[PDB]
Amino acid sequence: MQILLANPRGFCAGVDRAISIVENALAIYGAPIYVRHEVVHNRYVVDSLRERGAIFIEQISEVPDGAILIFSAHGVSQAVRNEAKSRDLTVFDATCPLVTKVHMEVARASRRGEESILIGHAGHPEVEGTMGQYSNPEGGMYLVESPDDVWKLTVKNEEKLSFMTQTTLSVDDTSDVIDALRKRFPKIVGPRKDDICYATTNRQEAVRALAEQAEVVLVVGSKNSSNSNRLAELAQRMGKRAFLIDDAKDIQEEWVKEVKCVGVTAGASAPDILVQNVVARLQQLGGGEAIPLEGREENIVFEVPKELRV
Amino acid sequence: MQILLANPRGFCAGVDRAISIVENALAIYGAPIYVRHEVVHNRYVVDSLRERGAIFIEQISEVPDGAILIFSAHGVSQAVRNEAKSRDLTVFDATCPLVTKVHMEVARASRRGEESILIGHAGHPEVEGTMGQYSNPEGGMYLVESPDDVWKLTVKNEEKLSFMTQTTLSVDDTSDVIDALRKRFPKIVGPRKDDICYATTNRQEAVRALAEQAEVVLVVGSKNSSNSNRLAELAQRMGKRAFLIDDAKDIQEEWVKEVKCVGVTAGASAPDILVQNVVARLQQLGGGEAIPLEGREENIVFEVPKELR
Ligand SMILES: CC(CO)CCOP(=O)(O)OP(=O)(O)O
Ligand SMILES: CC(CO)CCOP(=O)(O)OP(=O)(O)O
Ligand code: SF4
Ligand code: SF4
């Protein structure tokens with residue numbers, strides 16, 4: 001059985017930074033270090049940080065005065081940020097810069113009292129945070145998840161409209177939504193394409209090339225990871241059997257029995273060691289040496305704040 | 001005399017990457033290493049690289065077959081790139097990712113035969129490289145440097161128009177140009193704001209804060225550095241005397257005599273050691289300890305290609 005590895009895969013610049021922010025805070029200040037919501041959506045990472053003293057909380061009110069608090073890479077609303085600022089706490093913002101970029105545009109629109117439309121999935125922490133950057137009653141902030149949502153959306157002044165997007169969406173599906181938005185609101189303004197980050201675009205591109213060769217595609221990632229789910233869905237929609245797994249232990253013999261070519265990739269929040277273990281498991285299941293596919297080279301890095309340098 | 005230092009200042013992610021690309025290529029393949037155009041617009045850096053064996057040229061003709069060629073951080077046209085590929089040359093691209101981003105948009109408009117307008121300064125290498133990404137005769141690629149240029153521009157089809165900008169422009173001036181573009185061509189499409197990079201925006205914001213405190217501003221940067229010139233220009237427009245200098249030796253006493261507050265900053269292509277030397281000179285001229293102003297923390301880094309690490 002041939003094992004192919006998607007490229008790129010795994011850790012993105014934002015996730016590497018966020019994890020290091022927590023690890024260094026713990027290394028420099030010791031336990032406990034409080035973190036608002038999972039720093040990244042990966043159970044292995046979250047379990048590891050908890051084992052080292054990190055305490056994940058739901059609300060800032062749970063954090064004691066004088067403590068160190070970290071905001072997750074997905075971002076937080078202005079209400080959350082301001083609350084933490086008024087508190088006697090040392091705060092480190094692990095929000096990815098690529099998410100912060102979208103936040104600033106939303107705050108700008110709210111400032112001008114002009115309505116904005118966010119393309120994203122309700123309930124996701126990044127959506128909560130981005131929608132949370134808008135607070136002008138005279139304007140408006142709306143969420144759409146599909147063309148159907150656009151088709152039924154009502155706006156106060158479509159003459160002054162702008163749109164933004166979640167950073168981990170399906171490139172193809174988002175294209176459909178944008179097309180619907182421009183047909184419905186011809187004067188709507190936005191970025192050249194969307195706010196889907198380089199990492200999401202690249203990983204979906206890479207899994208597309210992977211799915212063309214592999215019969216089965218394994219995507220290392222947690223159930224609550226948006227970008228990881230998109231990787232698995234893309235493969236499935238291409239007609240291949242795809243599985244979203246947290247680690248090698250989740251692999252069932254039945255999945256790869258008689259399979260001649262199995263592909264493996266990982267969401268932006270999944271550590272490379274998980275992939276290494278998956279490869280090891282597949283090999284004892286008949287797989288050979290893992291073959292990395294040729295892929296677009298990524299060179300972006302986001303440094304942790306100077307204070308947390310180690 | 002009080003010495004203030006702007007923040008951020010100096011090296012950006014693209015410049016640091018580009019210089020490392022040349023340094024690494026010299027260590028790996030040895031001299032000589034050909035580089036198309038000054039890797040970054042800084043005399044000190046360029047002079048030093050010549051030392052280690054780097055040879056800077058403007059045309060691919062100047063480069064012998066079998067040689068290693070590196071494109072500068074400013075970028076190159078498709079014509080140059082293809083001319084280099086048609087030759088038996090080993091190529092490494094030090095173009096900054098933020099410049100490449102603009103290139104890709106121009107190529108897209110070219111492939112669709114749809115016109116594009118670039119806001120920038122004629123003759124600059126980045127402008128030549130970006131304009132050089134357009135090759136479809138059906139459409140068009142036009143350069144505008146001011147609102148007046150916009151007022152006199154006519155296109156084939158303004159219903160399918162888009163714009164891009166140089167990465168090192170004056171934030172304020174570019175705003176004026178875009179306002180003109182939108183009034184002239186109401187259906188024009190572009191980014192949310194412009195293509196001016198984070199480094200340029202941050203250094204201009206920082207020099208603005210520096211100038212509101214300093215009577216005189218010294219900008220460390222070479223004459224041909226676009227972004228560096230914009231820093232001195234900004235301070236000057238604020239009514240302060242500002243000088244663009246390559247090093248401490250260029251400082252003329254009269255500039256800071258009896259001056260109570262002098263500010264120092266550096267363009268994106270100027271090494272920190274130059275700033276340290278400038279501060280040292282100001283101190284022997286009566287200045288005290290250099291005080292860093294509070295500023296936007298930058299955290300972006302661009303890695304060199306694995307092939308050169
Ligand atoms: C922090 C982000 C959002 O940009 C992505 C990184 O991966 P996850 O940690 O799994 O987050 P998401 O579920 O939003 O893809
Ligand atoms: C490579 C660029 C253009 O993005 C900027 C870095 O600074 P310089 O090397 O001085 O180049 P420029 O004159 O274009 O500002
Ligand atoms: S997936 Fe994209 S936006 Fe989200 S942390 Fe990673 S790099 Fe940043
Ligand atoms: S000034 Fe901006 S675009 Fe030019 S090299 Fe630096 S970071 Fe890149």
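Recorded method is X-ray crystallography, 1.7 Å.
Placed from the backbone N, Cα and C atoms, the Cβ positions cover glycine too.
A coil conformation is recorded for A:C197 ([4Fe-4S] cluster binding site) in the three-state DSSP classification, outside any helix or strand. Residues or ranges marked as [4Fe-4S] cluster binding site in Swiss-Prot: A:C12, A:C96, A:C197.
If you look up Swiss-Prot, you'll see A:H41, A:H74, A:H124, A:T167, A:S225, A:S226, A:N227, A:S269 marked as (2E)-4-hydroxy-3-methylbut-2-enyl diphosphate binding site. Listed in sequence order, A:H41, A:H121, A:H124, A:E126, A:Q166, A:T168, A:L169 are the same-chain residues six or more apart from A:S226 ((2E)-4-hydroxy-3-methylbut-2-enyl diphosphate binding site) with CB atoms under 8 A from its CB.
A:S269 ((2E)-4-hydroxy-3-methylbut-2-enyl diphosphate binding site) has a Cβ environment of 32 other Cβ atoms inside 10 Å. Here Swiss-Prot flags A:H41, A:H74, A:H124, A:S225, A:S226, A:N227, A:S269 as dimethylallyl diphosphate binding site.
What Swiss-Prot records for A:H41, A:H74, A:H124, A:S225, A:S226, A:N227, A:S269 is isopentenyl diphosphate binding site. Under the three-state DSSP scheme, A:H41 (mutagenesis position) falls in the coil class.
Record note (Swiss-Prot), mutagenesis A:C12 to S: Loss of catalytic activity. The unchanged residue is displayed. Other C-beta atoms found within 10 angstroms of the C-beta of A:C12 (mutagenesis position) number 28, with every protein chain shown included. Look at A:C12 (mutagenesis position): DSSP puts it in coil.
Under the heading of mutagenesis, Swiss-Prot lists A:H41 to N and annotates it as follows: No effect on catalytic activity. If you draw a 10 Å sphere around the CB of A:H41 (mutagenesis position), it holds 28 other CB atoms from the protein chains shown.
Listed in Swiss-Prot is the mutagenesis experiment A:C96 to S, annotated as follows: Loss of catalytic activity. Cβ neighbours within 10 Å of A:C96 (mutagenesis position), excluding its own Cβ and spanning all shown chains: 26. Classification of A:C96 (mutagenesis position) by DSSP places it in coil, neither helical nor stranded.
According to Swiss-Prot, the mutagenesis experiment A:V99 to A carries the annotation: No effect on catalytic activity. Other Cβ atoms within 10 Å of the Cβ of A:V99 (mutagenesis position), summed over all protein chains shown, number 22.
One entry in Swiss-Prot concerns the mutagenesis experiment A:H124 to N. Its note says: Loss of catalytic activity. Mapped onto three states, the DSSP output places A:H124 (mutagenesis position) in coil.
Annotation note: A:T167 (mutagenesis position) sits in a coil segment as assigned by DSSP. Experimental mutagenesis at this site is recorded by Swiss-Prot as A:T167 to S, annotated: No effect on catalytic activity.
The note that Swiss-Prot attaches to the published mutagenesis A:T167 to C is: Reduces catalytic activity 3-fold. Within 10 Å of the C-beta atom of A:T167 (mutagenesis position) sit 28 other C-beta atoms, taking all shown protein chains into account.
Record note (Swiss-Prot) on the mutagenesis of A:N227 to Q: Reduces catalytic activity 20-fold. Around A:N227 (mutagenesis position), a 10 Å sphere centred on its CB holds 26 further CB atoms from the protein chains shown.
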From the Cα of A:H74 ((2E)-4-hydroxy-3-methylbut-2-enyl diphosphate binding site) across to the Cα of A:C96 (mutagenesis position), what is the distance in angstrom?
7
Please go through the recorded positions A:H41, A:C96, A:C197 one by one and keep those whose C-beta falls under 6 A from any atom of ligand 3; give the result in sequence order.
A:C96, A:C197
Cβ-centroid neighbours of dimethylallyl diphosphate site A:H41, A:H74, A:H124, A:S225, A:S226, A:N227, A:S269, 8 Å, sequence order:
A:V40, A:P125, A:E126, A:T168, A:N224, A:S228, A:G267, A:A268
Which residues does A:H74 ((2E)-4-hydroxy-3-methylbut-2-enyl diphosphate binding site) neighbour through Cβ under 8 Å, counting only same-chain ones at least six apart?
A:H37, A:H41, A:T95, A:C96, A:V99, A:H124, A:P125, A:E126, A:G129
Give me the long-range Cβ neighbours of A:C197 ([4Fe-4S] cluster binding site): same chain, 6+ apart, Cβ under 8 Å, in sequence order.
A:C12, A:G14, A:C96, A:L98, A:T167, A:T168
Same chain only, sequence gap of 6 or more: which residues have a CB within under 8 Å of the CB of A:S225 ((2E)-4-hydroxy-3-methylbut-2-enyl diphosphate binding site)?
A:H41, A:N42, A:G267, A:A268, A:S269, A:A270
